[PDB]
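J.: Would you mind keeping the following structure in view while I ask a few things?
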Amino acid sequence: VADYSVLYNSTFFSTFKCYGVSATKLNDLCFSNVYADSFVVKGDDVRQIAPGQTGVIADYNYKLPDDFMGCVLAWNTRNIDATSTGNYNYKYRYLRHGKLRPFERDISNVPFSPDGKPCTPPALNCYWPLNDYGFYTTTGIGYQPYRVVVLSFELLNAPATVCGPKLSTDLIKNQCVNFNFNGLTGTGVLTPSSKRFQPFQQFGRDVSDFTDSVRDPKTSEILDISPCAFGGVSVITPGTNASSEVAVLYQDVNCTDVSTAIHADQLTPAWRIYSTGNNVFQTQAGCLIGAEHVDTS
Amino acid sequence: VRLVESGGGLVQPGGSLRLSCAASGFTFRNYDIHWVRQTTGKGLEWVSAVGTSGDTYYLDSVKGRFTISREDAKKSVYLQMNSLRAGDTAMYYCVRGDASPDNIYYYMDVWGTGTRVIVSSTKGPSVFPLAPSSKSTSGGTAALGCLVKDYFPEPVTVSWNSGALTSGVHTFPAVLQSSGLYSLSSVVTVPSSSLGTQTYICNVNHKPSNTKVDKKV
Amino acid sequence: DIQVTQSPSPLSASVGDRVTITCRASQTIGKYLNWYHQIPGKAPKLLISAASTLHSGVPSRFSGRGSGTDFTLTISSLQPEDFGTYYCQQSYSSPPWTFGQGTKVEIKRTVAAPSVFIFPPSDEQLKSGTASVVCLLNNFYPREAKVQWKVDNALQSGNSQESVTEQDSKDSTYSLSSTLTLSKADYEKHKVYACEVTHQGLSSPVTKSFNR
């Protein structure tokens, strides 16, 4: 699961080049197969790592097809791969018959001549076709060891082995919202309590065989969904011949979430010419929206 | 989906001045934000852009100088210009790129309005009056002169008596001189009878020093 | 990087429906090439997608084709409200995000004879130490004529600035204003100032001069 977190952060790379895939939109694609190619170049010689660019470090050491479709990186290591008394540790091939093929590696070590010529070290002009770099400390910008990491992205006919990261949402608590905790779908109010779950227990149900709570798959293992407000709304009418004002009688509610739903237009039986002036809450309240709680008898 | 620009540029090369790019009702949490430089006849080279993650890219030429910052809830993107040079004065835009399947390309369809950071310092325009009316050519056709110089900005217009006849004439866009100032050459076509008739008053205004001036040429 | 080039000369518009707007590059790309459009005066906008993802906003008449390394912009019958500079951007290299050069599509018009007029500097201008000779060139369609400055039978160049206006919607002509900036001493030293105009619609170069 390629997260691509170390590539965006720590902006210290010299050349962050992407050819086929977008440099920004990478947390959503599902690549078929990825590969890594690591090598150390000498300073400004990193100019032939693009499709079409030819030269001496493009057909003798590492080749590249016309359609690479991937990103490449390069970070400076002058303070690591450089000494003050000789850093002869990296070499490159610059003499070979023809050009290399896409994704080809050759570790041969033998003098080359396209006329036979076994090339005993002195024959007339025979020499080793491998020159060493000039890595030192007191040099210029164009003579510094650069480690180029080539990320070969592929989209061949294969299942989605490598994909982007899966960003989780925020934890909206104390509100009747939809929840999806890795398969557990539905709608409820996320509120904590004083229960004690076991380390191996992932989710928990109630006595009515209904999902009660579950640890957050993300982090901060706490309780989970509580049921929302519901019931049978009744109408209190003192008689059509007497008056024409009524009052809602929401069966079993706290008279606090219903007011928020009405003020935010969230309740299903939302009348168009209805308002709210006062809310009373008792045992089996039936919030009397439009009535006064007088202390008489 | 529409973006509105704000601010501008007045400081000298070597100071700090940030910009801003607003947003609209579109969900600005998964798309990207780019910047476009229009120098009115030059190249538009910019790659610096930030996304939802910690992606912080910069241009190869101007690297480590200009910082980028975006805010999802505020729906605003800022761009501070530190260590400003003399060859970066141009028009800055704000677009949004996106790919259809996942990564085909960048849309850059929705553009903005544009913002300029004119560095250095403004100048107060000067108008050369007493244009030659008839000294060598009396008959035929001629034109007057309301050439203006010594001004950094050009938010001006040349009206001819707010419209009196039906001839058809327009002004000329100014060009940047070697010293660092602009120059405009306003002309007007003469009617069949212009000698001893209604004159033309060049209504030059909108001076940075807030000093109006009018004179017949 | 991906060196992308466009047409060297802007192609005008006429009653036809065939243009030569190209977006050739150095390397080869399958479909990683978009197309934009910038109207002079306002901000640019997306015109043609990668030949297979045409979105809304742009009419269906504006088509797009491309394959291999030679890209062409097949446009239908042009409209007077669909003119401007068409740009294109490559999608094969993320760091070097560069746009096109510019392919303006102005409207064909009868080659018009440039109104050759010259205006000497005012007397009050010499009191400040400067002198500017203005030569007016109006009412001409071909935007290819360059102004030649000759002072005392000597060719002068480098100290002249020209200003070209946009194509008007009334007569479809252009207007050019060339100003020769000279010092006070160099102005008082010379007496003859001629403005040579070489235009395609003129059988002979019209040169206007005056005496100081």
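In chain A, numbers come from Swiss-Prot; the residues present are 349-645, in order.
Positions of Cβ are set from backbone N, Cα and C atoms, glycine also.
What Swiss-Prot records for this protein is below:
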VARIANT   A:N437 to D  In strain: Isolate Shanghai LY
VARIANT   A:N479 to K  In strain: Isolate SZ3; 20fold decrease of affinity with human ACE2; no effect on affinity with palm civet ACE2
VARIANT   A:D480 to G  In strain: Isolate GD03
VARIANT   A:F501 to Y  In strain: Isolate GD01
VARIANT   A:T608 to A  In strain: Isolate Shanghai QXC1
VARIANT   A:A609 to L  In strain: Isolate GD03
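Please situate the listed features within the shown structure.
T.: Secondary structure at A:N437 (variant position), taken from DSSP and collapsed to helix, strand or coil, is coil.
Long-range Cβ contacts of A:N479 (variant position) within its own chain (separation 6+, distance under 8 Å): A:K439, A:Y440, A:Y442.
Look at A:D480 (variant position): DSSP puts it in a strand. With a 10 A radius on its CB, A:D480 (variant position) counts 13 other CB atoms from all the protein chains.
Using a 10 Å radius centred on the Cβ of A:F501 (variant position) and all shown protein chains, the other Cβ atoms total 21.
Its own atom aside, the Cβ of A:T608 (variant position) has 12 Cβ atoms within 10 angstroms in the protein chains shown.
Residues near A:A609 (variant position) in space but far in sequence (CB under 8 A, at least 6 apart, same chain), listed by position: A:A577, A:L615.
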J.: Within 10 Å of the Cβ of A:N437 (variant position), how many other Cβ atoms can you find? Include all protein chains, please.
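T.: The Cβ of A:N437 (variant position) has 12 Cβ neighbours within 10 Å.
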J.: Looking only at C-alpha atoms, tell me how far A:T608 (variant position) is from A:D480 (variant position), rounded to the nearest Å.
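T.: Taking the Cα atoms only, A:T608 (variant position) lies 75 Å from A:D480 (variant position).
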J.: Quick check: in three-state DSSP terms, what is A:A609 (variant position)?
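T.: A:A609 (variant position) sits in a helix per DSSP.
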